[PDB]
Amino acid sequence: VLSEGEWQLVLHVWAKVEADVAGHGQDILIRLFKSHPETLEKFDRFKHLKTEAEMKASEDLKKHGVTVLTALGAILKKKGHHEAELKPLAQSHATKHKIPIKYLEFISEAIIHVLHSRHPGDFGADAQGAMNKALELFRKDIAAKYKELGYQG
Ligand code: HEM
């Protein structure tokens, strides 16, 4: 579990994101899509985007970026007490969008990357440790619900 000190680091770093949610959200999704092009294909909504230039110009991608990060931010602020918030996300991502848990690992990596890129020398080793733990907890609890539903993998 996370200690209170680690949760404080996580939420202090999250304050950087909240200064510019749409910007961080677009940066994270583009990193995901370019690093792991198979993820783009899970989005009928964005499949048409071929180049990074097109992704950067898409206002709808920014809009989904706010939706995604708004949901993740509310979950982090629960400090692990997130059962009610996680349940619908697990259910829709497992049974409707058909997202393997591996992709949740990829986007976790993309978040860490983007934070380093946007905040050089301002994302501490302690904070990276804490964020990593918090995203692992998120994956673990979603994975538990995937396994229930027969989607483990
Ligand atoms: C930090 C992890 C993530 C969060 C917080 C998140 C959150 C959300 C939210 C709030 C929605 C809208 C409501 C819903 O459909 O449940 C959504 C939709 C969706 N998500 Fe995610 N998501 C995450 C990861 C991913 C990943 C890794 C993929 C695929 C590679 C993915 C694929 C999709 C798709 C395809 C939709 C539907 C978009 C549309 O057609 O409007 N999500 N997500």
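Numbering, chain A: per Swiss-Prot, residues 2-154 in sequence.
Any Cβ shown, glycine's included, is placed from N, Cα and C.
Quick look at what Swiss-Prot lists:
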type	residues	note
BINDING	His65	nitrite binding site
BINDING	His65	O2 binding site
BINDING	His94	heme b binding site
DOMAIN	2-148	domain 'Globin'
VARIANT	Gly122 to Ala	In metmyoglobin
Item to check | Nonlocal neighbours by CB distance (under 8 Å) for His65 (nitrite binding site), same chain, sequence gap 6 or more | outcome: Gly26, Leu30, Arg46, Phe47
Item to check | Cα-to-Cα gap, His94 (heme b binding site) vs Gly122 (variant position), nearest whole Å | outcome: 34
Item to check | DSSP helix/strand/coil residue counts for the domain 'Globin' (2-148) | outcome: 113 helix, 0 strand, 34 coil
Next on the checklist: With every protein chain in view, what's the tally of Cβ atoms within 10 Å of the Cβ of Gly122 (variant position), excluding that atom itself?
Outcome noted: 6
